[PDB]
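What follows is one structure encoded as structure tokens, with my remarks underneath.
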Amino acid sequence: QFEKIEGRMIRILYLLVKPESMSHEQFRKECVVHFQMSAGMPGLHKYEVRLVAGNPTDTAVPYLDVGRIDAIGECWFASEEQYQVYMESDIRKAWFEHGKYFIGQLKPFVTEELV
Amino acid sequence: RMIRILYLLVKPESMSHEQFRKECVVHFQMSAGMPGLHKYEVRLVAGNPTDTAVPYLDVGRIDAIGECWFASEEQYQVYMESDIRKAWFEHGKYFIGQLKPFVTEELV
Ligand SMILES: C[C@]1(CC(=O)O)C=CC(=O)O1
Ligand SMILES: C[C@]1(CC(=O)O)C=CC(=O)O1
Ligand SMILES: C[C@]1(CC(=O)O)C=CC(=O)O1
């Protein structure tokens with residue numbers, strides 16, 4: 001039941017691609033640092049970051065090429081007000097500064113729960 | 001630990017946005033009690049902010065995000081072998097025009 005309410009929070013999913021010049025070894029270390037920095041982030045209920053480890057191409061339906069994605073990020077916000085506390089935060093600004101260092105390109109999707 | 005595969009879904013060009021939304025819901029309903037599957041989730045893409053604080057990545061129009069969780073490699077195989085799983089994928093062919101799978105790895 002906690003997980004159900006959690007699933008219906010404001011959620012933004014991000015595709016990350018590392019800077020061209022950064023090694024994979026360093027990129028993985030900087031994802032870990034980025035997660036450490038999320039702790040106590042004002043307004044944020046939850047953050048998750050994962051590497052892309054596999055890119056299977058034998059899909060039953062036609063395969064969508066979106067190029068090489070290195071990691072997937074996700075943020076959960078418990079309310080419109082909490083999202084605003086985040087979006088106003090200096091601490092978020094400093095998180096994004098680290099983001100500019102280890103994230104070369106970023107695609108965010110704002111998602112909508114169906115159930 | 002937990003195997004996770006995240007999917008970018010694009011609807012078929014023969015289908016409306018609203019039809020697609022309805023098929024997403026049906027697809028979730030079909031997944032209940034699927035052999036080998038720990039969890040399935042499907043959400044629409046409702047917003048495409050481009051006002052990013054690092055360089056914006058363009059991957060085209062993604063309509064939905066799907067995701068599967070499997071407890072173990074053994075459960076994943078039970079799932080792959082399952083007849084009802086195969087029928088669920090046939091429903092996938094109906095409402096998913098193009099698919100991108102990502103097999104993920106945890107960092108913390
Ligand atoms: C929310 C945020 C902050 C940032 O990009 O630095 C954006 C992507 C991500 O993984 O973390
Ligand atoms: C869509 C979003 C959300 C956020 O601030 O994490 C806004 C800027 C950005 O880089 O990602
Ligand atoms: C896991 C799956 C199964 C399918 O292809 O129907 C693939 C994407 C999706 O949303 O559901």
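Residue positions begin at 1 at the first shown residue.
Backbone N, Cα and C atoms are what each Cβ position is placed from, and that goes for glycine too.
Record note (Swiss-Prot) on the mutagenesis of A:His34 to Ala (Swiss-Prot position 26): Almost loss of activity. Taking a C-beta cut-off of under 8 Å and a sequence gap of six or more, A:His34 (mutagenesis position) has these contacts in its own chain: A:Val49, A:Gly73, A:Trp95, A:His98, A:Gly99, A:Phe102.
Marked as 4-methylmuconolactone binding site by Swiss-Prot on the basis of experimental evidence: A:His34, A:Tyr47. In three-state terms derived from DSSP, A:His34 (mutagenesis position) belongs to a helical segment.
Under DSSP, A:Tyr47 (mutagenesis position) is assigned to a strand (E or B) in the three-state scheme. Listed in sequence order, A:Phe35, A:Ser38, A:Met41, A:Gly73, A:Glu74, A:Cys75, A:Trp76 are the same-chain residues at least 6 apart in sequence whose CB falls under 8 Å from the CB of A:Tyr47 (mutagenesis position). Annotated 3-methylmuconolactone binding site per Swiss-Prot: A:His34, A:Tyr47, in sequence order, evidence recorded as experimental evidence.
Summarising the annotation, Swiss-Prot assigns active site, proton donor/acceptor to A:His34 and lists a curator's inference as the type of evidence.
According to Swiss-Prot, the experimentally introduced change A:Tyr47 to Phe (Swiss-Prot position 39) is described as follows: 5-fold decrease in catalytic efficiency.
According to DSSP, A:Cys75 (mutagenesis position) is assigned to a strand segment. Quoted from Swiss-Prot, the note attached to the mutagenesis of A:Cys75 to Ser (Swiss-Prot position 67) states: 5-fold decrease in catalytic efficiency.
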